[PDB]
Amino acid sequence: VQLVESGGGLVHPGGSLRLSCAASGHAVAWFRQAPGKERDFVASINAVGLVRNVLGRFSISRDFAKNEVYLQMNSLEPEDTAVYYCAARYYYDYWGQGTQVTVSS
Amino acid sequence: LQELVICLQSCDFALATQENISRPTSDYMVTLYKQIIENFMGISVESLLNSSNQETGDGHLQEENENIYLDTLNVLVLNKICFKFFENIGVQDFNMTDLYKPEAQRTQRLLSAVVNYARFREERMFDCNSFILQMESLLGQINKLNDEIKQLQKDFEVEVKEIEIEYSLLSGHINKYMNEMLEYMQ
Amino acid sequence: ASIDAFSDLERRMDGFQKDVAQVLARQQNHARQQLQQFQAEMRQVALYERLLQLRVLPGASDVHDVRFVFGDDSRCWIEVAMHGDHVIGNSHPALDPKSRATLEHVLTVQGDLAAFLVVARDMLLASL
Amino acid sequence: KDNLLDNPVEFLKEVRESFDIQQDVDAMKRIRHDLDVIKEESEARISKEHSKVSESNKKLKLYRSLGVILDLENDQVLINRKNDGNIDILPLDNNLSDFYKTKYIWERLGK
Amino acid sequence: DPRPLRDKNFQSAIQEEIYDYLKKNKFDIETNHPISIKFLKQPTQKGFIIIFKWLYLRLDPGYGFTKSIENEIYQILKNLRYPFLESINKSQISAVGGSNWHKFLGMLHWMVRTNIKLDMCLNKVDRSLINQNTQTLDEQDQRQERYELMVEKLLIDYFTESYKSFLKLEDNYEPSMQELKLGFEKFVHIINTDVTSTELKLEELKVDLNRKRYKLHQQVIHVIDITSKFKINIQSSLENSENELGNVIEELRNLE
Ligand SMILES: [Hg+2]
Ligand SMILES: [Hg+2]
Ligand SMILES: [Hg+2]
Ligand SMILES: [Hg+2]
Ligand SMILES: [Hg+2]
Ligand SMILES: [Hg+2]
């Protein structure tokens, strides 16, 4: 399986951002790693929409017909800067290469 | 006479005896012939006689009231089998003496020729035993193949049924969901 | 109970999906309506009092039930009735009968309230 | 082999099990009780808004009937004392003080 | 005996069938006694004997006839199990060209018709055998039984022919061994045709169940998708509804 991440980059604070991850080739989810910190579980959505999370500024969704998961961030903060990794499991078996997210103060 | 009876008995014809194949050669010869052909020709005489008497039996019945020809025709068929059968081994006259008023020295030599054949052929069979495997392999191949198809489609419907089952549940679930929500709206 | 009929469901869902929406949206709009009403009035109930330094309070009297308060404290106030021949209540600064009669005539005869509040304000401030 | 569901029955079972009814229902009981709260807040405060729309429409039909009209679109107040076609326009700018504003207004109302 | 033998119409028809069979099978050419023979309605004893001898030799070739056949006719019929035998008197057999030929004439016809049916009864069997020697999966059952019957009768044919050689004089040298190999190739060949035919049926069925299967898993995928979007949409709407009132209240409770 291939996990294709998109939607990152440099963004202003208080703005909004949406990360996409498309699977090609059950649950799909997001982790993140802040600079100099350990990887942290952001949240996951099962193929059905079980959501397990992080506060209301982050919202995960999925389009199953597109095999795509989405992480929406609102009112971006400087603590959000990190490398956001897509992950997928058969229930971790698959990982994305990571997508930089840089919130400029 | 004696050697002939010994051979025929060694062929698993128990009805062959010096007594009955001598001048006491009588109606039993029919039976004996039937046993020989059926054993060497690997066919049932009763079956061929059954397929002999039926043209079309569903709509029209003319066949119960003509006894005139039935028994006669069965008799003559069972004979004819013997006729060609003895043509192959060097006797072109069956004459219907060898069945109905048979004699000792007549039928015996011919049936002996037959036996010597069956033994020779029996030795030539082992030569063909790859065939027995091949035939089997061949007769096996089809079977294996014929099994495979069945398997597939049997599981096919299964996959459908299963899916359908779950789908129905989901459907019901959603309906239930909506139904309950209907209360608080309106 | 067959997947082939799922078309039908997509409809009822879609209907319910947005039926929900507006019984939500409806409520949402209603909520938005309520908030505004208060805010405006608040500013009103406040802003006017700031510009005129005039507060309208329930009167201590059953008969004269409208208390007009002038200034930053309770220093000046006058109570008037809502309807009748006797419209002038008891002001704390204690205006004399002549003045009270003048005011009474501004309210009852002239029927001009702005004038009444002008004269009353002048008198009460002058009586401090 | 792919472009196909590895186990679709498990997928649909899954799809049924994470469809959470009681959660959404509880959210709707929630919304009803929200509405009821408001309705009582609106309401006991619609006697407080019948007393602020009577306090305000008594001092607003009254203040307005004094000729003082809030124009907050333009950040100003209008004084119509004579209703003859002439009005006084007082900007709400922080510049002018409160004492001078008040004195001026009451001067205009006394004309 | 239970037949309208004396009826002139019956006699005519039966005479016609007799003549038709004997003429069709080249009776007169094979035996010149009745050269170009046409409807004996007044037969001759000699000729009668000729006809009987021919017909019976067709039923039972090889039968030795004595120098006087009139002596053997009754016994021949008794062996054949002639059903009307009781209506015939041994005495009347010596000279039948007299009064009672009406009976014996009938007999002749019975033979012909009998012959008609015999050559049928046997031929249909012959034909039938030919059919068994070359003899959707669910619909056609028992086929394996037909191939095992085949090989039973193919091994039979093989045995009988190979033996015809084995006892034969002139031919047995070159034509024997080659003959075997040739008969052997047909077998593996034709059933190989079967094997491959059923491999193709198998795979094209795979495209049947696979086209249907793919389509199905596709519509399943559809239900899953739009179901998920549906739940999600609802939940967003709910969440928003819950928040908005909260804020509305948040700003309105200052009574200062
Ligand atoms: Hg025989
Ligand atoms: Hg034998
Ligand atoms: Hg062979
Ligand atoms: Hg005053
Ligand atoms: Hg009043
Ligand atoms: Hg037959």
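Using the numbering of Swiss-Prot, the residues shown for chain E are 115-249, 260-318, 621-682, in order.
How was it done? The header gives X-ray crystallography, 7.5 Å.
The backbone N, Cα and C atoms fix where each Cβ goes, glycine too.
According to Swiss-Prot, the protein has these features:
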{"type": "MUTAGEN", "residues": "E:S201 to A", "note": "Loss of function"}
What does the Cα distance in Å come to between E:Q249 and E:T260, when 10 residues between them are unmodelled? 17
In DSSP terms, helix, strand or coil for E:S201 (mutagenesis position)? helix
One finds that other Cβ atoms within 10 Å of the Cβ of E:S201 (mutagenesis position) number exactly 15
